[PDB]
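Worksheet: one structure, shown below.
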Amino acid sequence: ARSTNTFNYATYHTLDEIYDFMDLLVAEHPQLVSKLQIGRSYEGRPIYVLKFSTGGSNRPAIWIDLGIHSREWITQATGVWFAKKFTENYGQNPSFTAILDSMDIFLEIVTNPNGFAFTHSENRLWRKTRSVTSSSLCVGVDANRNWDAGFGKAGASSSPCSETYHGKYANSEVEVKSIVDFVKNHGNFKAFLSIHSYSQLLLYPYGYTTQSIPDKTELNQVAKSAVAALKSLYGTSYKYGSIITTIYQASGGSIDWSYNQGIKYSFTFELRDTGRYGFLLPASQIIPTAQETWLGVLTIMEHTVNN
Ligand SMILES: O=C(O)C[C@@H](Cc1ccccc1)C(=O)O
Ligand SMILES: [Zn+2]
């Protein structure tokens, strides 16, 4: 509340709490972390990315996004945690310190502000954006169906009323469009991670096609390593594989897009649990989720810095 050291990481926060946190952290580590506004959401809320950097030109960078699907509250919670941890581990953890010395990290905690507000406001289980319009009384697009990676194919609904609506066209949602433009403009991203919940999966491309990525052996071996890492803390068991194979065919997904942009290291995480609590994971499992997912992510990032 008064400092990032006083913020309660073991509870779920609202939008303004999260935003105010961002500003604290920036304040406490001005040499390490910047706040960027890459856009504004459908209902005009600012969209923020934290950049963690030790300097340099346009260093290779790591993208992380959380909270694309608003009801997956454990993601935004992990995101806050990550932010602090980056600030904590730099100069303490030799590994993490080798990473930031050579790459930047871009973290988007609340990818989907509007639907986030709406989960607190009115329906806890809202998933989509809050876009309106057209020949529909139904609001919102499945932002993780809106990307230009086999847009509109099977694995997404063309019904506005659908929980998996894909929207009117690829990149129609300003929440997506804004990441698209920013990553295309940066042009030096090496990894692209998107955090979801639940069902404990680590996923690489594709979702939209049966076709194998050419990097399949590496990304699988990376996935494998990551999963092994994560499990090490608390013994949380994760399955890994390509989307379509592991979860289901899904079109217009983040990772397919990123990967098609030449960002080799594209992974999505589906965090705890497996169905016991589902989206309404207990405040008590925040920290132990964050810690373990951490190791998973840190393993991807070391692989990244190394190849
Ligand atoms: O919602 C989730 O957590 C599941 C996620 C499966 C997915 C992963 C990566 C890419 C595309 C689709 C989705 O349905 O968006
Ligand atoms: Zn999701």
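The numbers used for chain A are those of Swiss-Prot, and the residues that appear cover 111-417, in sequence.
The way this entry was determined, per its header, is X-ray crystallography, 2.0 Å.
Any Cβ shown, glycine's included, is placed from N, Cα and C.
Swiss-Prot lists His179, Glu182, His306 with the feature Zn(2+) binding site, giving experimental evidence as the kind of evidence. What Swiss-Prot lists as substrate binding site is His179, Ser180, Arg181, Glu182, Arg237, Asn254, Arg255, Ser307, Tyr308, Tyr358. Annotation of the natural variant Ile289 to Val in Swiss-Prot: In allelic variant; the original residue is retained in the structure shown. Here Swiss-Prot flags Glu380 as active site, proton donor/acceptor, drawing on sequence analysis.
Swiss-Prot feature annotations superimposed on the structure.
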residue : record                             : Cβ contacts under 8 Å, 6 or more apart
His179  : Zn(2+) binding site                : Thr185, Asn222, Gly225, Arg237, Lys238, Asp252, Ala253, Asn254, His306
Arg181  : substrate binding site             : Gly225, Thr229, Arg234, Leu235, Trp236, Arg237, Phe389
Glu182  : Zn(2+) binding site                : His306, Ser307, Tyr308, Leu381, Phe389
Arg255  : substrate binding site             : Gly265, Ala266, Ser267, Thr274, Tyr275, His276, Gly277, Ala360, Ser361, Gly362, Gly363
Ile289  : variant position                   : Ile148, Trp173, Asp175, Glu218, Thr221
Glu380  : active site, proton donor/acceptor : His306, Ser307, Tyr308, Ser309, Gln310, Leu311, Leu312, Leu313, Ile357
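DSSP classifies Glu182 (Zn(2+) binding site) as coil under the three-state reduction. By the rule that a residue counts when its Cβ sits under 6 Å from some atom of ligand 2, the recorded positions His179, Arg237, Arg255, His306, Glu380 yield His179, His306. Surrounding the centroid of the Cβ atoms of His179, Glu182, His306, where the record places Zn(2+), the chain contributes additional residues within 8 Å, namely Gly177, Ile178, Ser180, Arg181, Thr185, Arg237, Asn254, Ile305, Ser307, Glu380, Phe389. Under the DSSP three-state reduction, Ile289 (variant position) is assigned to helix. Checking the recorded positions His179, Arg181, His306, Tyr308, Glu380 for a CB within less than 6 Å of any atom of ligand 1 leaves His179, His306, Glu380, listed in sequence order. Across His179, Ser180, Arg181, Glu182, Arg237, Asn254, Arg255, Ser307, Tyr308, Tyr358, which the record gives as binding substrate, the greatest C-alpha separation is 20 Å.
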